[PDB]
Amino acid sequence: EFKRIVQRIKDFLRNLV
């Protein structure tokens, strides 16, 4: 996704894997 509150890339890989 990278579009669900991940725009800041704060997590990206920490949002699932």
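Just so it is clear, chain A uses Swiss-Prot numbers, and the residues here are 149-165, in order.
For this deposited structure, the header notes the method as solution NMR.
Quick reminder: no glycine exception, Cβ is built from N, Cα and C everywhere.
Cβ neighbours of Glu149 (mutagenesis position) (same chain, under 8 Å, six or more residues apart in sequence): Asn163. Mutagenesis annotation in Swiss-Prot: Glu149 to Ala, described as Disrupts oligomerization. Loss of antimicrobial activity; the structure shown retains the original residue.
Mutagenesis annotation in Swiss-Prot: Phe150 to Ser, described as Loss of antimicrobial activity against M.luteus; the structure shown retains the original residue. If you take the C-beta of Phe150 (mutagenesis position) and look for same-chain residues 6 or more apart in sequence within under 8 angstroms, you find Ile157, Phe160.
While the structure shown retains the original residue, Swiss-Prot records the mutagenesis experiment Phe150 to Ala with this note: Loss of antimicrobial activity against M.luteus.
For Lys151 (mutagenesis position), no same-chain residue 6+ apart in sequence has a C-beta under 8 angstroms from its C-beta. One mutagenesis experiment named in Swiss-Prot is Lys151 to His, and its note says Reduced antimicrobial activity against M.luteus.
According to Swiss-Prot, the mutagenesis experiment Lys151 to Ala carries the annotation: Loss of antimicrobial activity against M.luteus.
Quoting Swiss-Prot on the mutagenesis of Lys151 to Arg: No impact on antimicrobial activity against M.luteus. Secondary structure at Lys151 (mutagenesis position), as computed by DSSP, is coil.
Cβ contacts within 10 Å of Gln155 (mutagenesis position), excluding its own Cβ and spanning all protein chains shown: 9. For the mutagenesis result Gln155 to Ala, the note given in Swiss-Prot is No impact on antimicrobial activity against M.luteus.
Under its mutagenesis annotations, Swiss-Prot gives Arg156 to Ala the following note: Impacts oligomerization. Loss of antimicrobial activity. Neighbour count (other Cβ atoms within 10 Å of the Cβ, all protein chains): 7 for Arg156 (mutagenesis position).
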